[PDB]
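What follows is one structure encoded as structure tokens, with my remarks underneath.
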Amino acid sequence: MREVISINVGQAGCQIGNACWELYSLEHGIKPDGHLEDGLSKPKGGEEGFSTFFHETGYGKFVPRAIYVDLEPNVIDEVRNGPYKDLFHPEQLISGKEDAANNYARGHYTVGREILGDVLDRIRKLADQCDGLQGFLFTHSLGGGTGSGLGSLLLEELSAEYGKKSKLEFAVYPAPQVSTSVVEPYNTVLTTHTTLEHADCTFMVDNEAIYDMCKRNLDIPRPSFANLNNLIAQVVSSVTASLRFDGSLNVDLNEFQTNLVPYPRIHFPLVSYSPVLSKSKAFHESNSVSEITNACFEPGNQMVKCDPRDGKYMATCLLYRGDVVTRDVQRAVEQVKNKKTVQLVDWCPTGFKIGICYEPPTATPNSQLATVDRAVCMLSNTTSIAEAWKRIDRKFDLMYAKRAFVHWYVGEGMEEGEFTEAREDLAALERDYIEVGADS
Amino acid sequence: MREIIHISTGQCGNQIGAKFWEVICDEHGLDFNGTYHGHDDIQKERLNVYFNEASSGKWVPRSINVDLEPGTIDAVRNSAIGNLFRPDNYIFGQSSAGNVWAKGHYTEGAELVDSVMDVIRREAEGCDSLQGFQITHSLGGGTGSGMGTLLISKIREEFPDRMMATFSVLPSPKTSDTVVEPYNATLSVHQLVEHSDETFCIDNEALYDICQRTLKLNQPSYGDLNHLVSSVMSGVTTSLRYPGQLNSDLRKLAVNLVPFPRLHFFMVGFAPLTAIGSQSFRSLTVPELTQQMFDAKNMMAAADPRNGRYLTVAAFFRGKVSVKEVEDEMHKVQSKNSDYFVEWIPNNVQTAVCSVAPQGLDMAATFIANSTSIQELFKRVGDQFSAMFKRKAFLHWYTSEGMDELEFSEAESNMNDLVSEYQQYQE
Ligand SMILES: CC(=O)O[C@H]1C(=O)[C@@]2(C)[C@H]([C@H](OC(=O)c3ccccc3)[C@]3(O)C[C@H](OC(=O)[C@H](O)[C@@H](NC(=O)c4ccccc4)c4ccccc4)C(C)=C1C3(C)C)[C@]1(OC(C)=O)CO[C@@H]1C[C@@H]2O
Ligand SMILES: Nc1nc2c(ncn2[C@@H]2O[C@H](COP(=O)(O)OP(=O)(O)OP(=O)(O)O)[C@@H](O)[C@H]2O)c(=O)[nH]1
Ligand SMILES: Nc1nc2c(ncn2[C@@H]2O[C@H](COP(=O)(O)OP(=O)(O)O)[C@@H](O)[C@H]2O)c(=O)[nH]1
Ligand SMILES: [Mg+2]
């Protein structure tokens, strides 16, 4: 539609969120100081570029609509000392004086409610300046207390105030193999209990899968968080690419919740970025239509630690960008369906929503990605996603059978029976995820 | 939660506490007189964690040195480091308690109390929001054991929502220098597991073994022993005063390391250990620092970690390190040494990657875990305490002040209940 509000909370929200606006300023040619140098008109930085995400103010300046809410001052204060300190408004940064650590109870009842009364005022004043608000954008991080506690608390208060808004979410699910926290599965079951009954679409990404997409594909010897945030930023830019530019098949955010989420529940799509090529092998690739299309279903280019070949596909959504042929898109997808590996359901006769985009994307200078001529974004919904949810439940049953970390939640303001209701709601979702997918 | 108050109790706590501030002033570039030398964007913005901005651009710490020996305070203020501390926090007494726990608890230690708690309330009003209290004491003396445990009960009474991270010193079961040490160590645990949220087990036996094997120091003195302890105390609060990728707070190190309120004894550690002269012969890599943290010769405890089983481990990688090499080398140890980690908790070790580097070293790493092998140190103290309590030896030194035979039975009973709980989660 028009403007889209972006909200970044948690540790991963403030880090990955800075990489999203860095790519947006490069595609639209926006100066990091807050000017319109190098751009002028054209869809790559004109009337169709200033709308959405960004906002036009006065004195030739353009500020975004990002709201950074973190319960740790050691992250927000670091962004102020960086080069991207003149983009967002200084009043949009709301810091805290009490670190919630990685506990879900403190960031939802005690510390989470201290700043809850102040974050709702910033969203209300920002929504009034949007001439026709479309939806929202969240960036969660399942594994802590700020990105899980404050994120689930803000989403509940925002869904009750508005309602009919495309509330997108790019949460980060824990890796089924190597973990980074001890009470990580505790913050995962409690987060999905309120996310399913409020959010409309939650794109999941795995930190372990990105390490495989950079060591074997990009051949990066020492990858860090500076490169993981660039791959996720290209996924968010590919979804809203049809709205911020032009193309043959314009895809709105309201269409992602219809052709992918037919039921009131089950709205956990995957992501598999295909244009993954290093600078050393940039002259040894054809970048054809059928070559990039076949690389989407490959497990090596998937940002989620899951095996889609063991499951079945329910609803896919491809986003073709750059300079592609409309006829070549319908022919490349038909060859994949005839491989007898996708396993399409009986009710849906097609289920391959395409999205042709005419504006070619770009890459950040702090990465090994070159300027490609086309990009394909895969947003499918497979039946093997319940396998990753089963591994998280097995780690929660072992810690709950003997009461491992329980006093840290009850002593703050959470009933012991809440873990039983959250586990039953998660088990009922996994049970209905296989029963419906077996005969869909 | 950005201000940390450090309090040193006893003669042993003053030698380690005063030496700890020498390393902190070197990282931020602070002279021993008061005027700062070099300030940066990652150091000046976090000077309020351990220092206060006074007048004329002078930064003074919030150290509270309380003891019962006048020769300890006079030996620090007359040196070249006492000019930084305020001449209003040194609170000492006339008589010395020696190695008696009953003197510094209600006899000689009861003379102050109101004077010690007076300076604590003054530092709480000058700061915005307190975070934790770093109390450095010892188990075996008279001031650090008698008065060190009493001060913990007074801070938590007025600040129940504040962290109590204490750096206690456990006795050495290999040739001790004192006799009434088990009597002062048993009564200290009874007042430590009831107020302190987290503690650390440090003994002097494992200190001489490191300096004579890896460091290769001929006859180490008491000054070299404080370098290995101050490096661990400074390596914990790294993400609080410096930004990084995966930061960690004092409350984060308590939820992920204390599964049960009765189980909070940690095992400190540090890495690497490069001797003087063999700098080019040692490669500072991620897999090299990992093997030095899980080794038995680099631990600051007299217990064998191979006999017990690990529960919650906390690692802190500093310097120019990558998150990819941290998560890879961490899983290789858990997969190979699967018998040392309990299958009851799949996430036994977490990751905490830092971004800054110490002045000198390029890659630094510490090891903090809460394995089930810590019960061995509690059994050696319990056997020596029960053997001397049967003959009623060295008992008139405590009963003549106000002690009773019922209090010694309750302290000994709590020592058996703690060891009995480590065996349940170990299985
Ligand atoms: C020529 C050269 O580069 O010498 C180095 C050196 O050879 C080595 C071996 C140093 C040396 O350290 C030791 O030998 C040592 C002695 C007692 C306890 C612990 C260590 C060094 O003495 C220590 C000294 O450390 C520092 O300068 C740090 O700033 C350090 N400072 C202190 O500990 C300190 C010592 C005395 C007075 C005041 C401060 C520090 C570390 C963390 C946080 C704050 C400060 C350094 C780099 C060296 C020498 C001088 C040989 C090493 O230690 C440190 C702490 O850097 C030991 O392994 C490292 C690797 C270094 O390369
Ligand atoms: N890939 C990636 N993950 C991050 C990054 N920053 C934070 N994270 C996530 O943060 C988790 C580590 O736990 P925490 O340090 O407590 O961060 P958190 O889960 O967001 O919780 P808070 O720190 O309270 O916000 C990891 O599991 C990551 O998923 C990042 O820069 N890149
Ligand atoms: N590691 C270490 N231990 C010390 C140091 N100084 C003293 N100690 C220990 O402290 C104990 C003596 O405590 P003491 O000073 O008598 O306690 P106080 O009487 O209350 O002050 C000895 O057993 C030593 O092991 C030191 O510099 N380093
Ligand atoms: Mg954080």
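Structure determined by electron microscopy, 4.0 Å.
Just so you know, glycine gets a Cβ as well, placed from its N, Cα and C.
B:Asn226 (GTP binding site) carries a helical DSSP state (H, G or I). According to Swiss-Prot, the GTP binding site annotation covers B:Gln11, B:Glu69, B:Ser138, B:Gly142, B:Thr143, B:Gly144, B:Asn204, B:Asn226.
The feature Mg(2+) binding site is assigned by Swiss-Prot to B:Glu69, with similarity to another entry given as support. A 10 Å cutoff on Cβ-Cβ distances gives B:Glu69 (GTP binding site) a total of 19 other Cβ atoms nearby, all chains included.
Counting every protein chain shown, 25 other Cβ atoms lie within 10 Å of the Cβ of B:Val100 (mutagenesis position). B:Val100 (mutagenesis position) falls outside any helix or strand according to DSSP and counts as coil. What Swiss-Prot says about the mutagenesis result for B:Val100 to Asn is this: Becomes sensitive to rhizoxin.
Annotation of the published mutagenesis B:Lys390 to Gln in Swiss-Prot: Decreased microtubule stability; the original residue is retained in the structure shown. Taking the Cβ of B:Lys390 (mutagenesis position) as reference, no residue of its chain lies under 8 Å away while being at least six apart in sequence.
Looking at Swiss-Prot, you'll find the mutagenesis B:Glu421 to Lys noted as follows: Increased microtubule polymerization and depolymerization rates. Increased microtubule stability. Decreased kinesin KIP3 subcellular location at microtubule plus ends. The Cβ of B:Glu421 (mutagenesis position) has B:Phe260, B:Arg262, B:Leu263 as same-chain neighbours under 8 Å, each 6 or more residues away in sequence.
Least packed by the Cβ count within 10 Å, out of the binding-site residues B:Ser138, B:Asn226, is B:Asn226. Among the binding-site residues B:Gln11, B:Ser138, B:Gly142, B:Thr143, B:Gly144, B:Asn204, not one has its Cβ under 6 Å from an atom of ligand 2.
For the pair B:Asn226 (GTP binding site) and B:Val100 (mutagenesis position), the Cα-Cα distance reads 24 Å. Cβ neighbours of B:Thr143 (GTP binding site) (same chain, under 8 Å, six or more residues apart in sequence): B:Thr9, B:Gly10, B:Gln11, B:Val66, B:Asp67, B:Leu68, B:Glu69, B:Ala97, B:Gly104, B:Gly109. Around B:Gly142 (GTP binding site), the same-chain residues six or more apart in sequence whose CB sits under 8 Å from its CB are B:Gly10, B:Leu68, B:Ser96, B:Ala97, B:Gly98, B:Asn99, B:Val100, B:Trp101, B:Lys103, B:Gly104, B:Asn184, listed in sequence order. Of all Cα pairs drawn from B:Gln11, B:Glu69, B:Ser138, B:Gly142, B:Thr143, B:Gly144, B:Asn204, B:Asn226, which the record names as binding GTP, the longest spans 22 Å. Only B:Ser138, B:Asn204, in sequence order, out of the recorded positions B:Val100, B:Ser138, B:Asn204, B:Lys390, B:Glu421 have a CB under 6 Å from ligand 3.
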